[PDB]
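Here is the structure we will look at, set down as structure tokens.
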Amino acid sequence: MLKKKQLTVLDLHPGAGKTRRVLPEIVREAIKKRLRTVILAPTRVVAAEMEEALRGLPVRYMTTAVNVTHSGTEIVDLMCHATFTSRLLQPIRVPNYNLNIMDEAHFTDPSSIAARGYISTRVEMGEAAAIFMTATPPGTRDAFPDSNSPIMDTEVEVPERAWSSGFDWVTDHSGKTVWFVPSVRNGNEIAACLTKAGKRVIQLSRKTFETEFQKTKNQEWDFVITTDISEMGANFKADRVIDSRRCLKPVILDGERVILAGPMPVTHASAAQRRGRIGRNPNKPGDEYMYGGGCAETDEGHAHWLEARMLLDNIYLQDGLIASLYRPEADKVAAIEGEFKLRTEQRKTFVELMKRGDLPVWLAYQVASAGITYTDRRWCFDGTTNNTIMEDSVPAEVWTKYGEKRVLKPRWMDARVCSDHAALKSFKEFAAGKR
Ligand SMILES: Cc1cc(F)cc(S(N)(=O)=O)c1
């Protein structure tokens, strides 16, 4: 695996030991070969699990998720997928790693897609080796891969709303259930219904993941209600997955706005990762996977691949050269390399709108490309009437940095800034000049 110009896909089935058994072996071999190496974890949770699997090996943990004194003897760095892409975009020297290891390399967040593009381009150039670790590489068509123990697979109608009757099998269960829902708001309704029926429910989303995930270990629970983020190497001591088989798809309409389309079917890779949360213990057979719909290739036309192009267009590679998407996922977007490349000051603004502003890539790009500076929030208020953001069926209002109460009416509407209460709250603070 560790010869230059090689990109290896380690596609052992879920629970095969990629992270706990194979990764320490690769790290020892890289150290023996003097390979400057980066290990990319999808989440701070996985970063912490990796420290446990690697404990004692000289690894520099570039994450506050791990509390370790680094010796300065390390040639192996560990950071999150997003941190790698972030450091590439920022005016900061990222070492030219001889060996690039991405764990949970199926992650379809823009920063992970961008990281795979940059690394795969360095490998194609003959500059580096890479190992992508995932049971479900891009374009996988198998929703039912092998597991450590036999899984009971059942196609069943799964509730997406509160229910009074017709789903006795959901609550009649005495074990632990991980339940994949298409959105935070859909999970809130299911979580409330289950809590009302006497169930202990933990809710996971991207925004709450590190904090809430700890509850799965620190307290007894009956249900975890999670969005697609629990597809990225999150492990539970569970005996059942309920899978809606649905997700939201960010879609750019007419180059002008982003909507959250759906809910609609998950990819085969997503279905296999959801299912792959169970059947992981060879000493616990009888785990169940209940699925409520088919799969489809809903990554086609998905905004994340166009956002990944926006990020890669703004990462220095060599002179005017621009990293390509990793070949197997390079047709998911109609996009030309370099079309989103920004001039120096507009690019700094784009980075800051993402890093400090916490705006989605697409929205950060619209603001920066329009020549708006980071602290200029007039655009949050000067959009058309139909860009009005609604809060409980009434226009959302904020006090501007000027002390004026105004209707939140962004020049560019991205549904992700107001997809849930937490998102809208963060966007209100942004429109108000509070970060
Ligand atoms: C290249 C190299 C030299 C060395 F003396 C020690 C290491 S380490 N800290 O990875 O074991 C690596």
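We number chain A the way Swiss-Prot does; in order, the residues shown are 1681-2115.
According to its header, the structure was obtained by X-ray crystallography, 1.7 Å.
Here the Cβ of each residue, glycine as well, is placed from N, Cα and C on the backbone.
Annotated ATP binding site per Swiss-Prot: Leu1692, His1693, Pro1694, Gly1695, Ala1696, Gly1697, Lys1698, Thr1699, in sequence order. Residue density at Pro1694 (ATP binding site): 22 other Cβ atoms are found within 10 A of its Cβ, drawing on all protein chains shown. In the three-state DSSP assignment, the secondary structure recorded for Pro1694 (ATP binding site) is coil.
Per Swiss-Prot, the feature domain 'Helicase C-terminal' maps to 1830-2009; the stated evidence is sequence analysis.
Under the DSSP three-state reduction, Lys1887 (mutagenesis position) is assigned to coil, being neither helix nor strand. According to Swiss-Prot, the mutagenesis experiment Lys1887 to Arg carries the following note: Diminished RNA-unwinding capabilities.
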When each of the binding-site residues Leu1692, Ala1696 is scored by other CB atoms within 10 A, the minimum falls on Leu1692
Taking all protein chains shown into account, the Cβ-based neighbour count within 10 Å for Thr1699 (ATP binding site) is 21
Note: among recorded positions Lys1698, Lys1887, least Cβ-dense neighbourhood at 10 Å is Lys1887
Out of the binding-site residues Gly1695, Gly1697, the residue with the smallest number of other Cβ atoms within 10 Å is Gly1697
